[PDB]
Amino acid sequence: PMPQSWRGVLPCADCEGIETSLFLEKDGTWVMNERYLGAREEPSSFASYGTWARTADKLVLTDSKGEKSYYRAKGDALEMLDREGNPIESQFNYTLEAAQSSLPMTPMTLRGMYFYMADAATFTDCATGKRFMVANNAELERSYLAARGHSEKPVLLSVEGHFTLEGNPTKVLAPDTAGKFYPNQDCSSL
């Protein structure tokens, strides 16, 4: 009671990965194929065969040259082990590699002091105190005015938006939703 064909891509110390496929045959023989993605090696792939014996859950593969290797089949998974039964493993990191890509377009929420005047909207962000330009948007500007009443003062605003590049190439806040102005409050309040 166990499957007879396994696939998977394993880590390559010198490439994108190794396309691995193990085939367990009825006649107690096996054949393995390894293909190197992103190869800089002559034979982009090489296969191996031999006979296999399986104990309870363990599996021992003896190749065409008598060289052994071990696996433990837990479900649909086939784990590579050392002869003691421990799984062979590698430690993985989490590092962002320098690359160049465009500013995200995913909207995020922002809390800031919005201020519009003479076709120029600015938004002093409560969180970083930094102040960016807000892409012109009729409705937003209307609402702002309608909320600042008898005063030319900046109004707290909560809007969804993302940063984009505009002309004058300069960062600018582009709204993604109607705003929600809060006239009486400022950043400190809640």
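By the numbers in Swiss-Prot, the shown part of chain A spans 40-207, 213-234.
Backbone N, Cα and C define each Cβ position, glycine as well.
Take the CB of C51 (mutagenesis position) and look out to 10 A: across all protein chains shown you find 15 other CB atoms. Here the residue is the original one, but Swiss-Prot notes a mutagenesis experiment at this spot, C51 to S: Forms oxidized monomers.
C54 to S appears in Swiss-Prot as a published mutagenesis result, with the remark: Forms oxidized monomers. Under a cutoff of 8 A between CB atoms, and with a sequence separation of 6+ in the same chain, the neighbours of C54 (mutagenesis position) are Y75, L76, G77, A78, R79.
According to Swiss-Prot, the mutagenesis experiment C165 to S carries this note: No oxidized monomer forms; when associated with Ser-231. The Cβ neighbour count for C165 (mutagenesis position), using a 10 Å radius and every protein chain shown, is 16.
In the three-state DSSP reading, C231 (mutagenesis position) counts as coil. Within 10 Å of the C-beta of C231 (mutagenesis position) there are 14 other C-beta atoms, taking all protein chains into account. According to Swiss-Prot, the mutagenesis experiment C231 to S carries this note: No oxidized monomer forms; when associated with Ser-165.
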Quiz prompt | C231 (mutagenesis position) to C51 (mutagenesis position) - Cα separation in whole Å | solution = 51
Quiz item: Which three-state DSSP class does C165 (mutagenesis position) fall into?
Solution: coil
Quiz item: Roughly how many Å separate the Cα of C51 (mutagenesis position) from that of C165 (mutagenesis position), to the nearest whole number?
Solution: 47
Quiz item: What is the Cα to Cα distance in Å between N207 and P213, where a stretch of 5 residues has no coordinates?
Solution: 7
